[PDB]
Amino acid sequence: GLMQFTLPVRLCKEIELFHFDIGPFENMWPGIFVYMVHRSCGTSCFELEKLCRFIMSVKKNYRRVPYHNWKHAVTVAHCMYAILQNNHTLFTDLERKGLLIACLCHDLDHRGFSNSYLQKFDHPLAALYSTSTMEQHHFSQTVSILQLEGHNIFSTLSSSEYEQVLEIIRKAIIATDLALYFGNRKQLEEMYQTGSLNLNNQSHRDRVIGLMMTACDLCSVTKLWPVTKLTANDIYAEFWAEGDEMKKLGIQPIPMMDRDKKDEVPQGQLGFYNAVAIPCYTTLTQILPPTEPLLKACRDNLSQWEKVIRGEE
Ligand SMILES: Cn1ncc(C(=O)NCc2ccccn2)c1C(=O)Nc1ccn2cc(-c3ccccc3)nc2n1
Ligand SMILES: [Mg+2]
Ligand SMILES: [Zn+2]
């Protein structure tokens, strides 16, 4: 009840900033996550015995892949923490509870391969889930862990508040399927410009929460340049491995995943910042003004990639 988590002074201050890096000490990430839940929700939102046991079960069910790992899980939840703390009054008690958990669980049991590779492989999960394959799997694993004896962190909610929170978490996690982001932001784009955006419309919140989820999930591009630069190795190690596997099936992968075309990475990063990241954080800044630092940090990094191309690094 009266047992706060407290971080050292530098973390205490820096964690409140969008660009905060959780650091290389694995053992502090669970305490960082609890620290965030407590400030974002209350010391009452979850029984600490159960929360702690849910966190360690989620950790166990992430794999040791270069990028889609436990570190990513907590990185994505912190960005969401930054968005919720900078938009105090816009979100319900339920939404603050459900979205930090959604972020922590959003890539549960990822294998470091795209939906596409599952499909070209004919992986069972592709038969069981035709679209958003890994994302439906990740929601399924979240529910599995919630149902372990001692792991139901929501058990204190009324029957309908529990259905409302599982429904938020499900939509939240499906939304991290980037194939659904493009149409989600086009609609949010039109809805904000024509002036029909209405946050009391549940189908409109859904869309907004979906874009928040895309923004947290991509937040590697919103760090200080050295974090972004070294992180990018990790995502390319999954991409190239998938390219290797595509080649093993007898399929030339897309260049993104062809390790023979490492050279064209800075150009490929440019396309991505322009086609995905900038549009994402632009539309997010328009709908939620206090998220502006993510857009600015993203633009700084776009600019840092242009510098790489020009030979200046
Ligand atoms: C999905 N998803 N999720 C996150 C990211 C990402 O790259 N995020 C950026 C970050 C992630 C982790 C750490 C640092 N920076 C992406 C993505 O599709 N990126 C991309 C997108 C398109 N491409 C094209 C190439 C390319 C590379 C070499 C030669 C030719 C082309 N390269 C591409 N890369
Ligand atoms: Mg994912
Ligand atoms: Zn993710």
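We're sticking with Swiss-Prot numbering for chain A, so the shown stretch reads 724-1036, in order.
Method on record in the header is X-ray crystallography, 2.4 Å.
For all residues, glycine too, the Cβ spot is worked out from N, Cα and C.
Secondary structure at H791 (active site, proton donor), as computed by DSSP, is coil. The annotation active site, proton donor is assigned in Swiss-Prot to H791.
Annotated 3',5'-cyclic GMP binding site per Swiss-Prot: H791, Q992, in sequence order. Counting every protein chain shown, the number of other Cβ atoms lying within 10 Å of the Cβ of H791 (active site, proton donor) is 22.
Summarising the annotation, Swiss-Prot assigns divalent metal cation 1 binding site to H795, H829, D830, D940. Annotation for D830 (mutagenesis position): same-chain Cβ neighbours under 8 Å, separated by at least 6 residues, are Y785, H791, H795, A796, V799, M857, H861, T899.
DSSP assigns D830 (mutagenesis position) to coil, not to a helix or a strand. For the mutagenesis experiment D830 to N, the note given by Swiss-Prot reads: Reduces activity 1000-fold.
Swiss-Prot gives this note for the published mutagenesis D830 to A: Loss of activity and of zinc binding.
Look at Swiss-Prot and you will find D830 tagged as divalent metal cation 2 binding site.
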Lowest 10 Å Cβ neighbour count of the binding-site residues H795, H829 is held by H795
As a whole number of Å, the Cα atom of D940 (divalent metal cation 1 binding site) is distant from the Cα atom of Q992 (3',5'-cyclic GMP binding site) by 16
Hits among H795, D830, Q992, i.e. recorded positions with CB under 6 Å from ligand 2, come out as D830
Cβ density check for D940 (divalent metal cation 1 binding site), other Cβ within 10 Å (all protein chains) comes to 22
Sorting the recorded positions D830, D940, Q992 by sequence and keeping only those with a Cβ under 6 Å from ligand 3 gives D830, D940
Around the recorded divalent metal cation 1 site (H795, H829, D830, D940), other residues with Cβ within 8 Å of the Cβ centre, ordered by sequence, are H791, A796, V799, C826, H833, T899, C939
